[PDB]
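What follows is a short report on a single structure.
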Amino acid sequence: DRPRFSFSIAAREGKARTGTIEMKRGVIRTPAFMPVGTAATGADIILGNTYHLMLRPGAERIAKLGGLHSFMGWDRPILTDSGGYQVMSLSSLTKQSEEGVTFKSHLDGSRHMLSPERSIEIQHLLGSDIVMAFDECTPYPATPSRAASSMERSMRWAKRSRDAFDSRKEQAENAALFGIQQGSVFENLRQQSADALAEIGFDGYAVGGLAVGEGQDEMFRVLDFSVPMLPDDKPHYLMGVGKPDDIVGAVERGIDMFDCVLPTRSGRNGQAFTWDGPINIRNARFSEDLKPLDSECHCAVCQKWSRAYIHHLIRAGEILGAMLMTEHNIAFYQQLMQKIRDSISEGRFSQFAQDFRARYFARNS
Amino acid sequence: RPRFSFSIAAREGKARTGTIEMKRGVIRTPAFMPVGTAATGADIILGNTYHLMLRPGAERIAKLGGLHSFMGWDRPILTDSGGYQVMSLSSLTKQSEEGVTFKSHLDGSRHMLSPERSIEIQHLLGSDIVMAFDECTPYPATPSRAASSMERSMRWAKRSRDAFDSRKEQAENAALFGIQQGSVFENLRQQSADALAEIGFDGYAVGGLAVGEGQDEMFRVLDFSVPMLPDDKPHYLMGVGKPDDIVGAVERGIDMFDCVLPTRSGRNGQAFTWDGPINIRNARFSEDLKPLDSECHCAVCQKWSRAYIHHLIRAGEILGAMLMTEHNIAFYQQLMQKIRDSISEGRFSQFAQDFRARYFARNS
Ligand SMILES: CNc1nc2c(CC[C@H]3O[C@@H](OC)[C@@H]4OC(C)(C)O[C@@H]43)c3nc(N)[nH]c(=O)c3cc2[nH]1
Ligand SMILES: CNc1nc2c(CC[C@H]3O[C@@H](OC)[C@@H]4OC(C)(C)O[C@@H]43)c3nc(N)[nH]c(=O)c3cc2[nH]1
Ligand SMILES: [Zn+2]
Ligand SMILES: [Zn+2]
């Protein structure tokens, strides 16, 4: 049968790689974009907001309903985060210590807590295939003192995540665990986090603490030295990235996995991604543009709907407009990953990145 | 249960409270009718006919069991006719006496709306209350533009009546509402009302409002338009509205409401409270341990504080807007219940004064 977790590289070019991740529920073609999973009403894997799901409707409720695969109507692999991002983005509502993170008690007495052990337990109840270690996304900007103490605490939490993950045979035999590298924008702290994660051992290694307002120039600079610190024979996950040009540049620096809310956030805010850069469909230039959102896109929206139709739908307050924008953006992101995977296999990825950026920045939509 | 039976239990001024009895349940009036969604306290929900015929299509919904199966909702459902999209999407339409033809899509598909096709689609959706195919006259409109538009809509209202009665299954189990037009002009409103009464309908909706006219102008049109409709029939104000808009509209004879603001506000960081709307994104709520509203009985206010929702939206968690949306919908139903209670008690005039006094002071 299919293996638990097997990462093989089929072709390389520079620091970029293309290949597959084999799991019991399907194959993940890398470099991969992993869209946000939703409740049931082309991607290889979807994600679940662990913090969101544990509050609504609850990890135990999800488990009794059959798991996220039953909850989201998705039989392919699923990855869940650990909540370490919400440890930072919601720090004002948290009491934090070495044991874990305790959130402010609710008006009904209910109180939620996150720890390396509880996070893995929740991710097991959700039935996810790829588990993220409980970490802390260090805020940006952060002093070298604040970044060091946070990264060091996160590495202590990473070891407890490893132990808690291995404490369940059912989870350790069917799922995979990813360590998350921290260190903010500092090379030395990044090397300490990578060394700590490798000594513990993980099926995959994620680069955390980025996509928090640092800018692409700073993000690329951190990727330049951070990704070579991770085990080459293991997949590399850049959390929170990103824009199409962010993804292309990140693949050029050794990243194999991506997640981002921009396709949905842009689709709900009137922005569509095209090969000629992003477009604001609300602009009057599209009032009578009879072309689809993107001339090359093969998604269902571009085969039927014009820019003019979508422009007037959003102007008229029809939520169908944002759904088509969202539907296009998600499919466009998968088409970007496919073109990236193709170009690495052909040995023409460096040419693709140049041609992509040239046309994506000219904005000749 | 009867097909459609509207009875008034208590009156005060032009305001009324009562029930609408249908084969699938009872609708307590004055009623707010939230926007129905696909399955994942209101008496009736609505379905965007124009949206549903495009996604996933009226025929697909019919084969799935109808909107009651589609939305997991066994209670009554009301569907609009598309007459609003005739105006809001007029740039993509070719309009004539026969109906409205939308611009052909990139796959050759073309959609058309007419009094006959609209009623057929609403039958395919399996809705319990059908709206006549009309045209929401744009605002502002010249008296010439409003007259031709209203008269066209009344010819469409008659064809809607005939098409509705052409199906025994629909005519014996559903209801048809006529829609009054005339923009902001009294004489044109009287012609539309007279025309709709000569045709005959189970209910009468006040259309062509909530299109940017302002509350003062909207109330002024309601002052003379609602008394033109049959008193023994329900009155539906389409698109209204804000909480104070609803209270003022009930004061002028409206029994039914629909509005996207509870969802539009919940997604844009605005929550409705008895002390007026609040912008949860303001820093004053960063540590406000109180719920969104002190009196609200919804699930969100029993568990979540203003501080928690404020930080969720600030952190980009979509759960924040869901709680805001859930509260706004439940708050709207609590407003209708308090209105229905006060009419039954004979103290509605006092409620309207007390509501506006506290709602506009903004002492949240
Ligand atoms: C956007 N920038 C960005 N995302 C990051 C994440 C993922 C956190 C997001 O995963 C989403 O669910 C799948 C949730 O939806 C939003 C609201 C986007 O937040 C959650 C991170 N996760 C962990 N564990 N650790 C990190 O250092 C980290 C850094 C990030 N930077
Ligand atoms: C907000 N103001 C407003 N709404 C009105 C409507 C309902 C049309 C809306 O009903 C909603 O679905 C249930 C949809 O939400 C949006 C997207 C707002 O549009 C649909 C009207 N409908 C008809 N048939 N005729 C009218 O004269 C009319 C006037 C309106 N003024
Ligand atoms: Zn597309
Ligand atoms: Zn509430």
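Throughout, chain A uses Swiss-Prot numbering, with the displayed residues spanning 10-50, 63-386 in order.
Technique stated in the header: X-ray crystallography, 2.5 Å.
In case you wondered, yes, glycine gets a Cβ from its N, Cα and C as well.
Feature annotations, reproduced from Swiss-Prot:
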ACT_SITE  A:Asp102  active site, proton acceptor
BINDING   A:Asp102, A:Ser103, A:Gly104, A:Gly105, A:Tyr106, A:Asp156, A:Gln203, A:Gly230  substrate binding site
MUTAGEN   A:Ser103 to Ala  Strongly reduces activity
MUTAGEN   A:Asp156 to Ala  Abolishes catalytic activity
MUTAGEN   A:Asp280 to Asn  Abolishes catalytic activity
ACT_SITE  A:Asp280  active site, nucleophile
BINDING   A:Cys318, A:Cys320, A:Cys323, A:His349  Zn(2+) binding site
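Features per Swiss-Prot, on structure.
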residue	record	Cβ contacts under 8 Å, 6 or more apart
A:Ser103	mutagenesis position	A:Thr71, A:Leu135, A:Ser140, A:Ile141, A:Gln144, A:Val152, A:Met153, A:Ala154, A:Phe155, A:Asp156, A:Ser182, A:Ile201
A:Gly104	substrate binding site	A:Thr71, A:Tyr72, A:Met75, A:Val122, A:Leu135, A:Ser140, A:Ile143, A:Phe155
A:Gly105	substrate binding site	A:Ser140, A:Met153, A:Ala154, A:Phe155, A:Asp156, A:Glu157, A:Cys158, A:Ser175, A:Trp178, A:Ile201, A:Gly229
A:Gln203	substrate binding site	A:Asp156, A:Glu157, A:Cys158, A:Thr159, A:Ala168, A:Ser171, A:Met172, A:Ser175, A:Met176, A:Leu210, A:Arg211, A:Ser214, A:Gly229, A:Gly230
A:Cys318	Zn(2+) binding site	A:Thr295, A:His349, A:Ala352, A:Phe353, A:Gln356
A:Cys320	Zn(2+) binding site	A:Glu348, A:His349, A:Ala352, A:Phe353, A:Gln356
A:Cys323	Zn(2+) binding site	A:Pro313, A:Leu314, A:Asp315, A:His349
Recorded positions whose CB lies under 6 angstroms from ligand 1, from A:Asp102, A:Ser103, A:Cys320: A:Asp102, A:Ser103
Whole-number Å value for how far A:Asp280 (mutagenesis position) lies from A:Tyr106 (substrate binding site) (Cα to Cα): 13
Candidates A:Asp156, A:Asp280: member of the mutagenesis positions with the richest Cβ shell (10 Å): A:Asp156
Residues near the residue listed as 'active site, proton acceptor' in space but at least six apart in sequence (CB under 8 A): A:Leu68, A:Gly69, A:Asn70, A:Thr71, A:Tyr72, A:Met153, A:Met260
For A:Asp156 (mutagenesis position), the three-state class that DSSP assigns: coil
In sequence order, those recorded positions of A:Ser103, A:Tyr106, A:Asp156, A:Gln203, A:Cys320, A:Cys323 whose CB lies under 6 Å from ligand 3: A:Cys320, A:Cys323
Cα-to-Cα distance of termini bounding the 12-residue gap, A:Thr50 and A:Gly63, in Å: 18
Cβ-centroid neighbourhood (8 Å) of the substrate site, A:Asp102, A:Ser103, A:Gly104, A:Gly105, A:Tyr106, A:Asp156, A:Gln203, A:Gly230 excluded: A:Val108, A:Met109, A:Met153, A:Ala154, A:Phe155, A:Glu157, A:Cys158, A:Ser175, A:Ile201, A:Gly229, A:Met260
Conformational class of A:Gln203 (substrate binding site) under the three-state DSSP mapping: coil
Most distant Cα pair in Å, residues A:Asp102, A:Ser103, A:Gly104, A:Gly105, A:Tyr106, A:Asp156, A:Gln203, A:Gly230 binding substrate: 15
Cβ atoms near A:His349 (Zn(2+) binding site) (within 10 Å, other residues, all chains): 27
Around the Cβ of A:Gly230 (substrate binding site), the count of other Cβ atoms that are within 10 Å: 34
Other CB atoms, at most 10 A from the CB of A:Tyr106 (substrate binding site): 25
